[PDB]
Amino acid sequence: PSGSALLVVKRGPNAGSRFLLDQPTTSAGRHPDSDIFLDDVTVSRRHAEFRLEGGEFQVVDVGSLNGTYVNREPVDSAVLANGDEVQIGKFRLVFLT
Amino acid sequence: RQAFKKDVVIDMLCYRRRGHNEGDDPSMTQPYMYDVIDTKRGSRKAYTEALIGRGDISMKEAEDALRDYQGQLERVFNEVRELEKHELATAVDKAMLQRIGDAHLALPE
Amino acid sequence: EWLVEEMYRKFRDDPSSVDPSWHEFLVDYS
C-alpha cells in the first residue's frame, strides 16, 4: 500500500481483480505485453498508461479508439485521485491510494 | 417491441462478397450483380472515410481506429497460433387420487 | 476527405513517407 495505487475492476470479466501501480509507466490494453491486461473488443491494443511522477498518479490516453473516461468524462490526460472511475471501453475501474 | 409487444422486422440490404465455396464464382449466374460487388468497398473502411470527410473525426482519430483494427486482427491470429501448439417411486397413495377426484366437483360459487 | 487521396500517392510512390499503420488500409483502397 505504501507509495502504490490499486485498480479494482468494478465492471468486467475480471471483476474484483487488482492492478498495483508503482512504476513510472504501467501500460494498459488488449496487447499481451501490457501490464494491466484488459481483454475486450471495445478496448484497443494500447489503451492508456498509468504514469506515476513524484507520487502523482495520472492516466493518459495513448491513442485508443474508445478513449478513456475518468469519472464518466472523456479525457486525454487526467491526474488521478482516490475515488476516480477510469473507464477503458466496457471495463469500469475504481482508483485506490 | 417494448411499447406494443408486437414483432418488428428490419430488412438489412447488403451484398454477398463470395460464393458458397472457395472455387465458386457466382458471376456465371449473376454477372451484373457480382460486377458491382467487385468494385465495392468494405462497410467498415467506407464508414471510416465518411467520418473523416464529414469532419466527425481527424487523422489522429483515424490512427486510433487503424491501430485498433490491427490490434484486434493480430489479437486473434496470435491467440490461435499459440493455442494450436498446445494441442424412483412411480406410484401415489389413494388419498392423492381422492384429492384429484374431488377437484372435478370443487366448482366455483 | 483529404488524406483519402493525398496519402495514397505519398505511400504508393514512397511507402516510407506514410505511417506504417496506414499500409493495411491504403492497399484495400485501389
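Swiss-Prot numbering applies to chain B: residues 728-814, 831-852, in that order.
The deposited model was determined using X-ray crystallography, 4.6 Å.
Placed from the backbone N, Cα and C atoms, the Cβ positions cover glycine too.
Quoted from Swiss-Prot, the note attached to the mutagenesis of B:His747 to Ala states: 40-fold decrease in KG decarboxylase activity. Experimental mutagenesis at this site is recorded by Swiss-Prot as B:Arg781 to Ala, annotated: Increase in KG decarboxylase activity.
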Which whole-number value in Å describes the distance between the Cα atoms of B:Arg781 (mutagenesis position) and B:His747 (mutagenesis position)?
37
Let me know how many other Cβ atoms fall within 10 Å of the Cβ of B:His747 (mutagenesis position).
7
By a simple count, how many Cβ atoms lie within 10 Å of the Cβ of B:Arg781 (mutagenesis position), its own Cβ left out?
9
